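Here the structure is laid out as C-alpha cells; the discussion comes afterwards.
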Amino acid sequence: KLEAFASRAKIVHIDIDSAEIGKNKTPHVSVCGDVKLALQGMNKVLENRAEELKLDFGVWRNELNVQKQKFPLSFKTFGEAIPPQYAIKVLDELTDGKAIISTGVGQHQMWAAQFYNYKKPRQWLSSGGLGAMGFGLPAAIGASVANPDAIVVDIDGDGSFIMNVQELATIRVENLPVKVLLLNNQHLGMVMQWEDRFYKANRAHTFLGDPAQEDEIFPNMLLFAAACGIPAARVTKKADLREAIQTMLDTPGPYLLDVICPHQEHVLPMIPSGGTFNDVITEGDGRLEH
Amino acid sequence: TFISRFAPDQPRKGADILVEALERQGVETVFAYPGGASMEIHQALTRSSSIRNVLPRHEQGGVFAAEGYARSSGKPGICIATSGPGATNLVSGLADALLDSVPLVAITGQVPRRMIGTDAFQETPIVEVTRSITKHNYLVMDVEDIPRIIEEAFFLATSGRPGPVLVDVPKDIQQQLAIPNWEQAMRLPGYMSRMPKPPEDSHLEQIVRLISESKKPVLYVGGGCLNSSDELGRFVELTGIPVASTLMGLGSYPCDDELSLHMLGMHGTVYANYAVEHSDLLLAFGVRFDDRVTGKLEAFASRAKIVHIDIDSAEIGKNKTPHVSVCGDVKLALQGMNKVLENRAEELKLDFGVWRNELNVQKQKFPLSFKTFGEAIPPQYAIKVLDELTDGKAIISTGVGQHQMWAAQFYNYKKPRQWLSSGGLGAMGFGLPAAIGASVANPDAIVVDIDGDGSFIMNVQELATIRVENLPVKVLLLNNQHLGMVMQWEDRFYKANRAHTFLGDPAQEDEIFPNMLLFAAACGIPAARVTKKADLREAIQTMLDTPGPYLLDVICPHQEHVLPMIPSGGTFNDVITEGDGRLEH
Amino acid sequence: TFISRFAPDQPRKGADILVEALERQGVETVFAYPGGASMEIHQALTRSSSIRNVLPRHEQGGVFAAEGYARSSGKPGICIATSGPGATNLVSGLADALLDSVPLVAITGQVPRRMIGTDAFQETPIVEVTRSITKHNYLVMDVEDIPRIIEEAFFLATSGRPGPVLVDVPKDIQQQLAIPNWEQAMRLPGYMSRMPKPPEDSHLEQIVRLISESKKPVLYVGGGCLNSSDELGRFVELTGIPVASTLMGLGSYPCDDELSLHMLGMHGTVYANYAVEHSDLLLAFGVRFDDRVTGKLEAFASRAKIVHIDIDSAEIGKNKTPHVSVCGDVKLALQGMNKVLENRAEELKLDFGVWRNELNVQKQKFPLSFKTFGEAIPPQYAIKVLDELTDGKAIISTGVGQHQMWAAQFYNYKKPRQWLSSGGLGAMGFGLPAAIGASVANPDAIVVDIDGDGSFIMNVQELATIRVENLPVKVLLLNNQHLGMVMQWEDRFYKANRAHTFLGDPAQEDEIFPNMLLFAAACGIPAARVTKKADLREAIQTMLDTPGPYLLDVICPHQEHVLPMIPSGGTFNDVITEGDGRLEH
Ligand SMILES: Cc1cc2nc3c(=O)[nH]c(=O)nc-3n(C[C@H](O)[C@H](O)[C@H](O)COP(=O)(O)OP(=O)(O)OC[C@H]3O[C@@H](n4cnc5c(N)ncnc54)[C@H](O)[C@@H]3O)c2cc1C
Ligand SMILES: Cc1cc2nc3c(=O)[nH]c(=O)nc-3n(C[C@H](O)[C@H](O)[C@H](O)COP(=O)(O)OP(=O)(O)OC[C@H]3O[C@@H](n4cnc5c(N)ncnc54)[C@H](O)[C@@H]3O)c2cc1C
Ligand SMILES: C/C(NCc1cnc(C)nc1N)=C(/S)CCOP(=O)([O-])OP(=O)([O-])O
Ligand SMILES: C/C(NCc1cnc(C)nc1N)=C(/S)CCOP(=O)([O-])OP(=O)([O-])O
Ligand SMILES: C/C(NCc1cnc(C)nc1N)=C(/S)CCOP(=O)([O-])OP(=O)([O-])O
Ligand SMILES: COc1cc(OC)nc(Sc2cccc(Cl)c2C(=O)O)n1
Ligand SMILES: COc1cc(OC)nc(Sc2cccc(Cl)c2C(=O)O)n1
Ligand SMILES: [Mg+2]
Ligand SMILES: [Mg+2]
Ligand SMILES: [Mg+2]
C-alpha cells in the first residue's frame, strides 16, 4: 500500500527515466540522470566536507541490528528431508558465492534470492517484472556463452524447468558447463502457497506429478537429461546433499541435480498483496498441526 | 432533488435521456448546430425548459463559444454537432481546449450503429480522429450507457487537469426508447486511483524553508492558478515575492499590483524575464514550462532552485527537473503554506527588499513602451484607453497575433477569467465566438473581443449569432491590414520579404479592405471606424455606451512590432528591445 | 527537361526543395495560408515564378478551394497550412476529399522534429489525427526524403481510387540545407502490386453476353466515370441502355439526352428509381452502392443481375453481391466492350425499345415538378433559368441542403466536372471556396456557386479572396432563411416542430437576415436581391453579364420541399411524391 510505504520519510529518487519520477510516489527531491554519475558527485562532496558533516547513524543501525537478530531469515528442517533453503545455502558455500545464478519463477526463485549471497551484480539473472517461467535454463545458456570461465547454475523449479526443457539439447550440443540445481517440489509451488494462505489449501491444478502413481517423482527429470547426454543425479536425504552438489560442480560440463524437497514449504516472510508492514506474515507453512 | 419531465417508470427516447443527463449536470447552456444525425437531440432540447441553445453559424464558432463560456466561468462548456462535417468542424476547438486545459464536453451525432465503418452518409470516425486531441472520448454503443457516460464525461472534463471530452452518439441510440438509471456508478477505476492527494505538511514545510533561505525568489504563475486568486494573493502578502505570470495565468495576481512583474516569456517584459534569469528560487505554480516562456531550457532559471506544483504528474520533470515537486491542487498547497507562513512569521523574518529594489530598477529602466506617430493610432494606446474606460473590469477575448500580445501587455487584469485567449494552440478566429460564450455566461458584464483583421474575418459569420441572441458583445478590432505577427517575423528574419501576409486589396492598396463595418451592418450591428488618435477616446466610449453589440474598426499603422522579443530558442541575452517595420531616414 | 532555379550541386533549404518538388509535378496553383511553422515554405513560394498562391481567409476555404480546383480539372488540388490550428482547419476538407474520392495533396508545417510530442506551441499530431480520413499521410523526418515523399504523395493521390494525401513537414527540415536527388525510386511496393490490371477479354465478353440476354437493362453510373465521358456515350449508342446517374456521376452522360433517366436515389426521379427496381440487368459503373441510393439493400435491384466495375477491389461486394465483377478502370472496360459491341453488332441484335417505352411512360406520368405561388420565386425555376441563360455550359458548385438537390435536379449538365458538390461527407460551406478553385482552374469559364443561406455564411470570408484575386465567381444564393433540408425533415417526421433551423432574426421576423448584399459590399463585390419571379430572368442575366464577381440574393418561400423522396432505409414503394411545408385550407 503506497500510502503506508515510507510514510514518514523524505524521499529522494534518482532515475534515468523522467517518466518514472513521481509515477507512483511523489519524491521530495528528484534527480533525472545516471545514478552512477550522481553517486560520483555525492562521493566527492561527502569526502571533502567529511569532517564538516559529522555523519553517524550508529543509533539507527543498532535499532535495525536489533530487528536483524530478532527476526532473521529462517527455515525448518524436517527429519532427513532437504530444505530448499539449505540446498541453496550449500551451493553458496561450495561456490564461494562466485557463481552466476539464473532462476525460474516461483518459490525456488525467492529462496535463490534469499539464501545466496551475491557479491556482484550480474551474478543474479532472474525475471522480475514479467516473472516468466522457463526463463532459467535458457538464461543460463546465454550467461555461460558470455562467461565461459564462470560457474553458471540454473536454480529451477520443476514447473519452470520443464517449460523449456528442450534447451538441454542446446546445452549438450554447444558443450556449455551449465549446472542445473532443480528444486523439485512436484508442484507449482508459489501458486500452491497462495492456495494454502488464501483458499484454504484447495488445490486447483497445482500438482505437477502423476495422480495415479502419486508418490513417484514425476516426471523423471534425470531421463530428460539422459535424453540429451547430460550427466544427472537425484538427491533426497539432506545428509547426501553436500556431496551431491559438489559432484555437480566438480563434474566437467553440463549437470543436472534433481533435489527433492517437501512441498509444504512456504516462502517467508510475506506481506500480502496491497498490505502494509503490520500485515507481515512471519510463521507457518502448508502442514497441519498435531 | 432533481425534477424530471418523465415518470421514473416511463420509457423515453435516448435523445431525451441525453438531454436530461445534461440537466442533471447543471447544464443551462449548449451551443448546438443541427444536422440529420443529431435532429433527435435537437428535438429533445426544445422539450427542455432549463437548457438554452445558442445556435452558431459554424460549428467551429460553436466549440469556441463553449470555450469562452468555460474559460469565463469555470463551468464546463458544451457544444453539440451533427455527424461527419459537423464533427470535423469541432476539431480545432477540441485541440485548443486540450492544450489550454479547458473543461469542455463535446457531443456529436453519429450514423446508426450498424452503418458504422461502411463509409455511410456524413460518417467520420470522429472518435478515432479526436483520440489524440481530447482528454478522453466515447462512442456510445447502447442507450443504457448514456447516463453513465455523460456523468463520466463531465467528471473527466472538470476534474484533475481539465480538458475536452467528446461523446459520439449514433442516431438509432437517440431514437431508442429506454428507462434510464441515474444511480449507475462510474467506471474510471484507473483514473480515480491516480487522482492527486492533498499535499502533505512535509512537502509544504520544505518549500517554506527554501523561501526563508532564498535571497532572490520569483513566483512563476500560470493557468493552473485560475481558481487560486485569493490564496495566491494571501501568499504574496506573507512572502513579498514578486510575481511573473504566463499568458495563461494573467489575472491570477492583479497586473497593476506593486509586486507584479507582469508577463514573462518570448514577449514578456524585460524585468520579468530578468527576475527569472537571476533568481535563486523559482516557485512554478500552475505552469508547464513552455518553450515560449523558457526559450533555451538550459539557460532558463539556470541558477535557481526550482519548485514545481502541478496537478498533472506527467508535467513534473517533463522539460525541466525541479529540486522540489508537489503533485496536487496548487490551491491547497497555497493554503497549507499560508498557514505555516503566518504562524512562523516572526520566526522566519522574510524580507526580499534588496531583490525587489533590484527588479524595481529594471522595471524603471526597461518598461513596456510604444511610439506615437503623428495622428496615427498606436494599437497599444487603444488597449490602454479601453482599460481606463472599463476600469479594468471588462472580460477580454482575443484572436491570435500582435493584437493578442498587446491585449496581454496593455490591459491590467484584476481577476482571472477576465482574460480569454488561445495560448497553446494559438488558434485564430477564437476571439469573436469566445466573446459570445463569455457574454452568455456573464450577461451583466462588459465583454470585449480585441481582434485582428485576419482573426476576425475567419469566424465573421458569428456576428449573426450575436445579433440574433442579442448579446452585448463589443468588438475592438485592431486593423493593420496584415497578418501582423507573421509580418513581424518577416521583418526580423526574412528581410521584410512579404509572403502572403497582406490582407487588403492590392488593386486599391490604400483602401481598408475588407470593409468590416459592412460586415457588421449585414448583421444589424452598429459600427464605426476611427483613424486619428484624437478621436479614439470618444470612439471607444461610444462603443461602450451604446447598448448591445458594437464594432469599432481601429485603424493602426502596420509597421508596429510587439516588443520586447526573445527569438525562438533564445536566451535573455538575445532579447530584442527596439525597432519596428519602418526604414530609417 | 525541367529547369531548376538552382545548380544541381548547390545546397538549398528544404523549403525550396519542397516547392521545386511541386514544380516538377506540374503544379501551378496552391492554396496556402501562412503561419510561423510554414513561413519558410511561403518564402520559397515567392521565389517560384511558376506557382501562384491563392491566399484564402480560412484554411477550410483553402482546402475546399483545392477540391474545387481538383474536381473541375482532374488535376490534383494543393493546399498548404501551418502547424496546429492551421492543420486542424483542413480536417473537413480532407475527410470530404476521401469520401468523394478527390485527388488532393495537403501540406502542413510542423514544429521542429525534436519538439514533437512535447505539447509545443501550435503542435497537433496531425498525422495521427488524419490517418483515418486520408488515403495516406506522411511525417517527413529528414530533408532527403522530401523529393521521394512528394512524388509518392502525388502518385497515391492521383492513381487508382483518387484521394487526399497529407505531408507533414517540421520547421527545421524546411530550414536545413541539402542537395536533392530527383531520381529516387518510390517505396510503394505493396500499393503497386495491387494496382488493378487492364480488363481481360474474358470478363468483358461475359458482360456483353448478359446484355444480349437481358430485356430490362439499366446503367447505374457514378463518380468513377468522370474520365469516361466519350466511352460511356459510345457505349449507350451501341446498346441503347437507359442511364441512371448518382449525385456524383452527373454529367458523365448528358442530362438532356434522350436516354437519360437523370438521378436515382433518395431524391432521385420516380422513373430512374423505377428502372432500377424493375431491371433484370444492372450495370453499376463507377459507383459504390451508397445507402442514399439503394435504401433498403435487399429491395434494391432485387430482381436484377448485377454487374459491378470498380477500380477499388474493396468496394466490390461490400454492400451488395454482384453476379459479375470487374476490378479495373471503367474507362478501359467500356473501350473493350465497345469494340466487341460494334463487331458483333448485327450478331447481337440489341433492341430494348419495349423497356425504354415502359420507362418513357413513367417519365411522362411522374416527371420532376415544382409549384409556383403568386409572384414568389420557385428555387427550382431560378436554377432552370440559370441553365437557359448559361446554355448549360456553366461550372456549378453548391453547398449542402435543398438548394444542392435542386441544383442537381434542374440543371442539365452536359459534361462531368461541371458539377462540383460535396456528396459523401456533405459538408456545408463547400460551395463558395470550391467555386474559387474552379475559377482558377478554369479562367475562361462561367463559374456559379448555387448556395444556401446557411452554407454560404459558413465560409463567407472567402468573398475577400474572390475580390482580391479578381475571380469572375457568380453566387446564385437561394435564400430561404432556414436550414432548409433539416427543416424539411422536421416537417415530414417531427410534425413541423422547429428545432434551431431558422436562420433569420426572430425580433425582426419578416426581414431577410442577415443582409447578404452587405457581405458582398464589404468585399467590394457587386450584388443584388430579387424577390418577384417576374424580375428573376433579368436579374440572373445581369449577374452573368456583369464582369467579375457577383452576388444574387434570390429570396425563396421556405415551405418548399425537395421531391420526390424515398425516406431513410426505405424502398421504392415508400416514395413520397407530393406535399410541402404548407398547411391546407
Ligand atoms: C502568439 C502567441 C505568443 C505567445 N507568447 C507567450 C509569452 O511570451 N509568454 C507566455 O507566458 N506565454 C506565451 N504564449 C502562450 C504559450 O504558448 C502557452 O500557452 C503558455 O506559455 C503556457 O501556459 P502555462 O505555462 O501557464 O500552463 P497552462 O497551459 O495554462 O496549463 C496549466 C498548467 O497548470 C497545471 N494545472 C492546472 N490546474 C491546476 C491546479 N488546480 N493545481 C495545480 N496545477 C494545475 C496544468 O497541469 C498545467 O500544467 C503565446 C501564445 C501565442 C498564441
Ligand atoms: C443532401 C444530400 C443528398 C443526397 N442524396 C443523394 C441521391 O438522392 N442520389 C444519389 O445518387 N446521391 C445522393 N447523395 C450523395 C451520396 O451521399 C453519395 O455521394 C453518392 O450517392 C455516391 O456516389 P457514387 O455511388 O457515384 O460513388 P462515388 O462516391 O462518386 O465514388 C466513385 C466510385 O467509383 C470508383 N471509381 C473511381 N474511379 C474509378 C475508375 N476510374 N474506374 C472504375 N471505378 C472507379 C470508386 O472506387 C468509387 O467506388 C446525397 C448527398 C447529399 C449531401
Ligand atoms: C504457475 C506459476 N506462475 C504463473 C506463471 C505461468 N506461466 C508462466 C510462463 N509464468 C508464470 N509465472 C508459478 S510461480 C509456479 C511455478 O512453479 P515452479 O516453477 O515449479 O517453482 P516453485 O515450485 O518453486 O514455485
Ligand atoms: C497567420 C497567423 N498565424 C498562423 C495561423 C493560421 N491559422 C490559424 C487558425 N491560426 C494561426 N495562428 C497570425 S498570428 C497572423 C494573424 O493576424 P491578425 O489576426 O490580423 O492579428 P495581428 O495582425 O494583430 O497579428
Ligand atoms: C444543417 C444542414 N446539415 C447539417 C450540416 C451541418 N454542418 C455542416 C458543415 N454540414 C452539414 N451538412 C443542412 S443540409 C441545412 C443547410 O441549409 P442551407 O445551407 O441554407 O441550404 P438549404 O436551405 O437549401 O437546405
Ligand atoms: C437533414 O436531412 C437529412 C438528409 C439525409 O440524407 C440526405 N439524411 C439525414 S439523417 C442521416 C444522416 C447520416 C446518416 C444517416 Cl443513415 C442518416 C439517416 O438517418 O438517414 N438527414
Ligand atoms: C509567426 O509568429 C510566430 C510566433 C511564434 O511564437 C509565438 N512562433 C512562430 S514559429 C513556431 C511555431 C510553432 C512552433 C515553433 Cl518551435 C515555432 C518556432 O520556430 O519558434 N511564429
Ligand atoms: Mg515447483
Ligand atoms: Mg492583422
Ligand atoms: Mg437555407
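Residue 1 is the first one shown; counting continues down the chain.
Header entry for method reads X-ray crystallography, 2.9 Å.
Every residue, even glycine, has its Cβ placed from backbone N, Cα and C.
Swiss-Prot has this to say about the protein:
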type    : residues                                                                                 : note
MUTAGEN : B:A37 to V (Swiss-Prot position 122)                                                     : Reduced catalytic activity. Resistant to imidazolinone herbicides but not to sulfonylurea herbicides
MUTAGEN : B:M39 to E (Swiss-Prot position 124)                                                     : Reduced catalytic activity. Resistant to imidazolinone herbicides and reduced sensitivity to sulfonylurea herbicides
MUTAGEN : B:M39 to I (Swiss-Prot position 124)                                                     : No effect on catalytic activity. Increased resistance to imidazolinone herbicides
BINDING : B:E59, B:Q122, B:402-403, B:426-428, B:453-455, B:480-485                                : thiamine diphosphate binding site
BINDING : B:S101, B:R161, B:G223, B:246-247, B:264-267, B:286-290, B:310-311, B:329-330, B:423-424 : FAD binding site
MUTAGEN : B:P112 to S (Swiss-Prot position 197)                                                    : In csr1-1/GH50; resistant to sulfonylurea but not to imidazolinone herbicides
MUTAGEN : B:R114 to A or E (Swiss-Prot position 199)                                               : No effect on catalytic activity. Resistant to imidazolinone herbicides but not to sulfonylurea herbicides
BINDING : B:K135, B:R161                                                                           : (R)-imazaquin binding site
BINDING : B:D453, B:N480, B:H482                                                                   : Mg(2+) binding site
MUTAGEN : B:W489 to L (Swiss-Prot position 574)                                                    : Increased catalytic activity. Resistant to imidazolinone and sulfonylurea herbicides
MUTAGEN : B:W489 to S (Swiss-Prot position 574)                                                    : Slightly decreased catalytic activity. Resistant to imidazolinone and sulfonylurea herbicides
MUTAGEN : B:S568 to T (Swiss-Prot position 653)                                                    : No effect on catalytic activity. Resistant to imidazolinone herbicides but not to sulfonylurea herbicides
MUTAGEN : B:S568 to A (Swiss-Prot position 653)                                                    : No effect on catalytic activity or sensitivity to herbicides
MUTAGEN : B:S568 to F (Swiss-Prot position 653)                                                    : No effect on catalytic activity. Resistant to imidazolinone herbicides and also slightly sulfonylurea-resistant
MUTAGEN : B:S568 to N (Swiss-Prot position 653)                                                    : In csr1-2/GH90; no effect on catalytic activity. Resistant to imidazolinone but not to sulfonylurea herbicides
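This view paints the features noted in Swiss-Prot onto the structure.
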{"residue": "B:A37", "record": "mutagenesis position", "Cβ neighbours (10 Å)": "26"}
{"residue": "B:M39", "record": "mutagenesis position", "Cβ neighbours (10 Å)": "23"}
{"residue": "B:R114", "record": "mutagenesis position", "Cβ neighbours (10 Å)": "10"}
{"residue": "B:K135", "record": "(R)-imazaquin binding site", "Cβ neighbours (10 Å)": "21"}
{"residue": "B:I311", "record": "FAD binding site", "Cβ neighbours (10 Å)": "23"}
{"residue": "B:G423", "record": "FAD binding site", "Cβ neighbours (10 Å)": "24"}
{"residue": "B:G426", "record": "thiamine diphosphate binding site", "Cβ neighbours (10 Å)": "27"}
{"residue": "B:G454", "record": "thiamine diphosphate binding site", "Cβ neighbours (10 Å)": "28"}
{"residue": "B:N480", "record": "thiamine diphosphate binding site", "Cβ neighbours (10 Å)": "23"}
{"residue": "B:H482", "record": "thiamine diphosphate binding site", "Cβ neighbours (10 Å)": "25"}
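Each of the recorded positions B:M39, B:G286, B:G426, B:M428, B:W489 was checked for a CB under 8 angstroms from a CB of chain C; the ones meeting this are B:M39, B:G426, B:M428, B:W489. DSSP assigns B:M428 (thiamine diphosphate binding site) to coil in the three-state reduction, placing it in neither a helix nor a strand. Distance from the CA of B:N480 (thiamine diphosphate binding site) to the CA of B:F289 (FAD binding site) is 32 Å. Residue environment of B:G265 (FAD binding site) contains 22 other Cβ atoms, counted within 10 Å of its Cβ in all protein chains.
If you check the recorded positions B:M39, B:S101, B:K135, B:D453 against B:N480 (thiamine diphosphate binding site), the ones with a Cα inside 10 Å of its Cα are B:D453. Less than 6 Å separates the Cβ from ligand 9 in the case of B:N480, B:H482, B:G484, drawn from the binding-site residues B:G423, B:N480, B:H482, B:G484 in sequence order. Within 10 Å of the C-beta of B:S568 (mutagenesis position) we count 17 further C-beta atoms, all protein chains included. The recorded positions shown are B:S101, B:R114, B:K135, B:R161, B:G265; of these, the one with its CA atom nearest the CA of B:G426 (thiamine diphosphate binding site) is B:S101. In this structure the C-alpha atoms belonging to B:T246 (FAD binding site) and B:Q402 (thiamine diphosphate binding site) are separated by 16 Å. Proximity to ligand 7 at the level of Cβ atoms, with a cut-off under 6 angstroms, picks out B:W489, B:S568 from the recorded positions B:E59, B:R114, B:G286, B:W489, B:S568. A strand conformation is recorded for B:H482 (thiamine diphosphate binding site) in the three-state DSSP classification.
Checking each of the binding-site residues B:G265, B:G286, B:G484 against B:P112 (mutagenesis position) by C-alpha distance, the shortest gap belongs to B:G286.
In the structure shown, the C-beta of B:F289 has more C-beta neighbours within 10 angstroms than that of any other entry among the recorded positions B:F289, B:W489. For ligand 6, the recorded positions lying close by, meaning a CB under 6 A from one of its atoms, are B:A37; the full candidate list was B:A37, B:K135, B:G484. All protein chains shown were included, and the count of other CB atoms within 10 Å of the CB of B:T246 (FAD binding site) stands at 27.
Cβ atoms within 8 Å of the centroid of the Cβ atoms of B:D453, B:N480, B:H482 (the Mg(2+) site) belong to the same-chain residues B:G452, B:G454, B:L478, B:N479, B:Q481, B:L483, B:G484, B:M487, B:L503, B:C556, B:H558, site residues excluded. Counting only residues at least six positions away in the same chain, the Cβ atoms of B:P379, B:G452, B:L478, B:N480, B:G484, B:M485, B:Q488, B:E560, B:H561, B:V562 sit under 8 Å from the Cβ of B:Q402 (thiamine diphosphate binding site). In terms of C-alpha distance, the listed recorded positions B:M39, B:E59, B:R114, B:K135, B:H482 place B:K135 closest to B:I311 (FAD binding site).
Cβ environment of B:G286 (FAD binding site): B:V221, B:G222, B:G223, B:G224, B:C225, B:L226, B:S228, B:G249, B:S252, B:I309, B:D310, B:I311, B:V330 lie under 8 Å away, each six or more residues apart in the same chain. With respect to ligand 1, the recorded positions B:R114, B:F289, B:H482 contribute no residue with a C-beta closer than 6 angstroms to one of its atoms.
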